[PDB]
Structures are given as C-alpha cells and as structure tokens.
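**Q** Once you've had a glance at the structure underneath, I'll fire off some questions.
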Amino acid sequence: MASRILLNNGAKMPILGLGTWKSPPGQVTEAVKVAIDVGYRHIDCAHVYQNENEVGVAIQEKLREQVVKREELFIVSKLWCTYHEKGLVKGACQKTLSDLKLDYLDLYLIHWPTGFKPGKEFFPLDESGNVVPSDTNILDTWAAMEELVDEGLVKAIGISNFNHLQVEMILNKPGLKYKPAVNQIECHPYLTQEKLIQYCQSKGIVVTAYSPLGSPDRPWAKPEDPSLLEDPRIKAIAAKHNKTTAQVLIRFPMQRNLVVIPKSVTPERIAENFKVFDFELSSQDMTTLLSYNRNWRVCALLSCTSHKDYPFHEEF
Ligand SMILES: NC(=O)c1ccc[n+]([C@@H]2O[C@H](COP(=O)([O-])OP(=O)(O)OC[C@H]3O[C@@H](n4cnc5c(N)ncnc54)[C@H](OP(=O)(O)O)[C@@H]3O)[C@@H](O)[C@H]2O)c1
Ligand SMILES: NC(=O)[C@@H]1C[C@@]2(NC(=O)NC2=O)c2cc(F)ccc2O1
C-alpha cells in the first residue's frame, strides 16, 4: 500500500486524510496538530463546517515549526451550495484560503450538485420550508472552478455527491478544459457504491470515501440505524487481523483504490486510524465486506429532494 494516488492533474494525493465535519472549533486545532504529528498529510475541510479558521491555525503552526513543508500537505476544501454563481466562486475560494491561511488549495470540490439562493443562510428556505434553488447550472459552476486553476488559487478541482449522470454531464461539457480530479462520495460497507465507483474510476476520476465509519456523531442518528462500528461481522474480521473495527473500515476503501477521510477529534483515535499501513484484508474479506451493502446513507440531503439537481433519485 503506497501512501498516495496519482490524480489526473499530475499531482499525488494521500490516500488517508483527516475529516473535520462536526469537529468543534475548540478541539479541531489540536486534532489537526496531532494528526500532522502522527503522519497525516491530507486534511478535508469545508466552509460550511464553520471551523476552517481553526484548522488553518493548526496548519500554520506546523508549517512554522517545520514539522512539515507546504508541498507535503494536501489540503482540500469545498464550495458551498449558496456560492454556485460564477460571480461568487472566486470569493468563496478566497475566503476559504484566508481562513486556512493558505495561498493555494490542493483540491477544491463543488460540495453538492445543487445550487442554492445566495445570502447569509447556508440553507435558504421559503416560507413553507423548501430550499430555495439558484438557476445557475453545474456546467457554469464548473467553468468557474476551471478559472480558479488558471488563476493559481487551486491545483486541482473536483466534485462531491455527484451521481453518475452528473459526472457524465461535466465530462461531456462543451469546451471542457479540466476534468474533475476527484468525486468525493459517501462510501462504507452499508453503501458500497460499486456502480458509481467503477464509472468514476473508468474515467480516471479518483473517488474519496466519506463517512467511512458510518458517522456515528451525525446529528440525525437514530437508535435503530445500522451501526458499522458495532456490527459483529466486521468486529470478527478485525479480531482475525488483530486490528480495531475502525482500522478495518479504513483499510477497506484503501484496497478499493479509494481515498478515505475518517474524522476524529480524539488524539488516540487520530493515531489509531493512521495505523492501517501494517496489514492486508484478503480478497475474501473484501468480498465479504462488500456483501454488507444495504444502500444506507448518512447524508441524504433530505431538505433538497425536489431540487432539480438532487443527486440521489438516480440509482447511482
Ligand atoms: N462531501 C460531503 O458532503 C461530506 C459529507 C460527510 C462527510 N464528509 C467528510 O468526511 C469526513 C468523515 O465523515 P464523518 O465525519 O461523517 O464520519 P466518520 O469519519 O465516518 O465517523 C466520525 C465519528 O467516528 C468517531 N471515531 C473516529 N475514529 C474512531 C475510532 N477509531 N473508534 C471509534 N470511533 C471513532 C468520531 O469520534 P471522535 O471524533 O469523538 O473521536 C466521530 O464520532 C467528514 O468529517 C468530512 O470531512 C464530506
Ligand atoms: N448538519 C450539520 O452540519 C450540523 C452538524 C452539527 N453542528 C455541529 O457543530 N456539530 C453537529 O453535529 C449539528 C448539531 C446539532 F445538534 C444539530 C444539527 C447539526 O447540524
């Protein structure tokens, strides 16, 4: 297991990154500091997580301390839905850069295919509670993302939560200048994404697996949802390998040639989650873990099911 995967922009991406959604602003600076100390070289961020300033404090301290060089870090952020207008994309990117206190991003993603009315609210609502869409389509947002590359603000651009027909729309875009480098999508043994992953990989798009542990801290969790970390069948595979269940859940996407971004603010778990370069799941183990799919989603963006570009009506 090589630690980096080559992207279609010619850059190499660390296959293990630290996630930061739900990382409290008072804890994420230490979490990122610890992660860099123990080997992480990829951080997944987003403006909508509201903690990029604090992530950036950690990155800047470790660069100043010469723990790491900027070229060795792979920092990812995402354009929120209320900034899909061509006129707003550069400013959104520059706010993220200023907060992370970076002069470029390694990868900038369209966070969802759905554009929303611009304004202060991240989910603008009409008086009946529906998200108010914007009329800007993904192809024009993609052209705006391409401009960021040509201005030196980002080294790579990509997409997130795009279904196969939306990926296809970008790939067939008239005048397409840069293909997406990455599609970041939810992926774990209960949502194995075999069709979308094969589609993307056949097109040279690298897939990043989010919520690889099933996001036990998601705010809408219910007692009765399936729990990957407690699943006896996955615990048994971990036991056989003398690893934790989380380590198996992280190694699993790695062996599918995916990038994976487990979140933790717990220093011991940050370190444990990185220790996944000392063991191999068998092909039998991989097939068995794939057999647990149930099309169960952590992130279904339920407030936006009537948006024209809602991604999860389509089978994949
Ligand atoms: N593109 C998108 O739309 C999108 C959507 C969702 C997620 N993401 C990205 O993907 C990242 C990861 O997904 P996620 O945050 O939803 O969930 P996750 O990484 O599947 O799970 C995070 C949860 O697992 C816990 N945990 C971490 N390591 C553990 C271990 N070794 N043992 C037991 N529990 C462990 C964490 O607890 P502690 O933190 O308390 O340790 C936290 O409660 C995000 O943070 C974000 O960066 C992107
Ligand atoms: N959807 C979201 O991104 C936030 C996440 C979160 N906000 C946050 O900082 N950690 C969280 O889990 C949150 C917490 C809640 F209690 C209720 C909604 C909610 O939604």
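So how was this one determined? The header says X-ray crystallography, 1.3 Å.
Just so it is clear, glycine is given a Cβ too, placed from its N, Cα and C backbone atoms.
Annotations for this protein, taken from Swiss-Prot, read as follows:
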BINDING   10-19, 211-273  NADP(+) binding site
MUTAGEN   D44 to N  Reduced glyceraldehyde oxidoreductase activity
MUTAGEN   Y49 to F  Complete loss of glyceraldehyde oxidoreductase activity
ACT_SITE  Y49  active site, proton donor
MUTAGEN   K78 to M  Reduced glyceraldehyde oxidoreductase activity
MUTAGEN   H111 to N  Reduced glyceraldehyde oxidoreductase activity
BINDING   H111  substrate binding site
**Q** If you check the recorded positions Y49, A221, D231, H241 one by one, which have a CB less than 6 Å away from any atom of ligand 1?
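**A** Within range of ligand 1: none.
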**Q** Calculate the distance in Å between the alpha carbons (Cα) of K78 (mutagenesis position) and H111 (mutagenesis position), and round it to a whole number.
**A** 5
**Q** I'd like to know which of the binding-site residues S211, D231, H241, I261 sit within 10 A of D44 (mutagenesis position) at the Cα level.
**A** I261
**Q** Which residue among the recorded positions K78, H111, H241, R251 has the fewest other Cβ atoms within 10 Å of its Cβ, if you could check?
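**A** Looking at the recorded positions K78, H111, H241, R251, the Cβ with the fewest others within 10 Å is that of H241.
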**Q** From the Cα of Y49 (mutagenesis position) across to the Cα of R251 (NADP(+) binding site), what is the distance in angstrom?
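**A** Cα-Cα distance, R251 (NADP(+) binding site) to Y49 (mutagenesis position): 26 Å.
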**Q** Among the recorded positions listed here, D44, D231, which has the most company in the form of other Cβ atoms within 10 Å of its Cβ?
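**A** Answer by Cβ density within 10 Å: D44.
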**Q** Roughly how many Å lie between the Cα atoms of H241 (NADP(+) binding site) and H111 (mutagenesis position), rounded to a whole value?
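**A** Each residue's Cα considered, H241 (NADP(+) binding site) and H111 (mutagenesis position) end up 36 Å apart.
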**Q** Applying a 10 Å Cβ distance cut-off over all chains shown, what neighbour count does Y49 (mutagenesis position) have?
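**A** Taking all protein chains shown, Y49 (mutagenesis position) has 20 Cβ neighbours within 10 Å.
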**Q** Please work out which residue of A221, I261, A271 has the most C-beta neighbours within 10 angstroms of its C-beta, and give that one of the binding-site residues.
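**A** The residue with the most neighbouring Cβ atoms within 10 Å is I261.
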**Q** Which one is it, among the recorded positions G10, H111, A221, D231, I261, that lies nearest to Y49 (mutagenesis position) by Cα separation?
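**A** Closest recorded candidate to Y49 (mutagenesis position) by Cα: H111.
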**Q** Specify the secondary structure state of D231 (NADP(+) binding site) as given by DSSP, simplified to three classes.
**A** coil
**Q** Just jot down the residues in the same chain as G10 (NADP(+) binding site), at least 6 apart in sequence, with C-beta under 8 A of its C-beta; none if empty.
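**A** Set apart from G10 (NADP(+) binding site) by at least 6 residues yet with Cβ under 8 Å, there are none.
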**Q** Can you check what DSSP calls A221 (NADP(+) binding site), collapsed to helix, strand or coil?
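**A** Assignment for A221 (NADP(+) binding site) reads coil.
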**Q** Return only the integer: C-alpha distance in Å from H111 (mutagenesis position) to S211 (NADP(+) binding site).
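**A** Cα of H111 (mutagenesis position) to Cα of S211 (NADP(+) binding site) measures 15 Å after rounding.
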